[PDB]
Amino acid sequence: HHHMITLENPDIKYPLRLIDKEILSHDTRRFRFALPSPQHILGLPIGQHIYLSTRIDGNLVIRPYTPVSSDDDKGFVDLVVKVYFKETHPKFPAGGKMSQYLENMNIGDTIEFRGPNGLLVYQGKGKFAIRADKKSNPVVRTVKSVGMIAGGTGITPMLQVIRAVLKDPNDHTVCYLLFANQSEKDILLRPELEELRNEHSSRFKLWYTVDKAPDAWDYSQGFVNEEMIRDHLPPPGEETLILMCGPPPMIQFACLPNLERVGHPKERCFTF
Ligand SMILES: Cc1cc2nc3c(=O)[nH]c(=O)nc-3n(C[C@H](O)[C@H](O)[C@H](O)COP(=O)(O)OP(=O)(O)OC[C@H]3O[C@@H](n4cnc5c(N)ncnc54)[C@H](O)[C@@H]3O)c2cc1C
């Protein structure tokens, strides 16, 4: 390890203290936790995520999250989270376990963090190091275009990569994002994404689709499909890599079969 990082060993749990919280909307939040010292950084390679874990209702619960902060930040880590409230959706009366646990924490409370984890690492300037599985060394490749399909909270792994590319004036990679959600209200981090589109149009293409469309809507409506893939993601080729993160059903039934029909091979698609 070159820098003074927090995630020194992936097999260790680090209890971090909650020091700030922001109400983004009725069901969205930003939670900020302190690192071991004001001079520490998290130590999370681009492409990887951390896990939070705690005991809830007498059972151990573990869930993955990709922070919105970066290794440029000293002393804290920021998470943006959608809270799934109980007795709000007829199909899920109990709501979400970890997201409700976070919403119920008091400033000063701690929660376990672990990482970095994930089979893909972006090394910059279009280079991606990917492991076939946890027991293999990574194979490196270079691409010119990165396609991205996110559904709901799956936007954070994409935003982390987008920002790493754009922060580097000399990175020529172009990112194409197709962001899908249940309704316009559920579009997480829209202001942040549109600020990036206005400042870096040449290296970032943005498009949305929603299941429930508002009367005034300029984008697509419906599940991710063949037409959307052809019109808003780069064409198949060795110079293209497609990244995906979203609900299992969306990835399995809406993404994979249409990517196949369009010509994107599985050796050139990765799911976070
Ligand atoms: C690499 C990666 C990065 C991620 N990063 C983030 C992130 O930055 N921020 C983030 O918020 N999440 C993120 N997620 C996803 C998130 O890990 C988990 O699904 C999440 O917080 C769900 O936890 P839960 O324990 O709260 O819900 P659980 O208890 O797991 O699940 C309930 C399930 O039922 C449904 N459900 C329950 N209640 C409701 C309700 N009221 N309305 C609608 N549907 C409902 C949902 O489909 C949900 O997944 C990431 C996932 C991956 C794989």
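Just so you know, the numbers here start at 1 and follow the chain as drawn.
Method of determination (from the header): X-ray crystallography, 2.0 Å.
Keep in mind that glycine also has a Cβ here, set from the backbone N, Cα and C atoms.
In Swiss-Prot this protein carries:
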type: BINDING; residues: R63, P64, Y65, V80, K82, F85, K97, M98, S99, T156; note: FAD binding site
type: MUTAGEN; residues: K82 to R, A or H (Swiss-Prot position 111); note: Km for 2 Fe(III)-[cytochrome b5] similiar to that of wild-type
type: MUTAGEN; residues: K82 to E or Q (Swiss-Prot position 111); note: 2-3 fold decrease in Km for 2 Fe(III)-[cytochrome b5]
Integer Å distance between the CA atoms belonging to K82 (mutagenesis position) and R63 (FAD binding site): 13
Greatest inter-residue Cα distance in Å for the FAD-binding set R63, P64, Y65, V80, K82, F85, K97, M98, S99, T156: 21
Spatial neighbours of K82 (mutagenesis position) among the binding-site residues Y65, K97, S99 [C-alpha, 10 Å]: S99
Tertiary neighbours of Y65 (FAD binding site) (same chain, Cβ under 8 Å, six or more apart): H49, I50, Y51, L52, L79, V81, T156
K82 (mutagenesis position): tally of other CB atoms within 10 A of its CB: 15
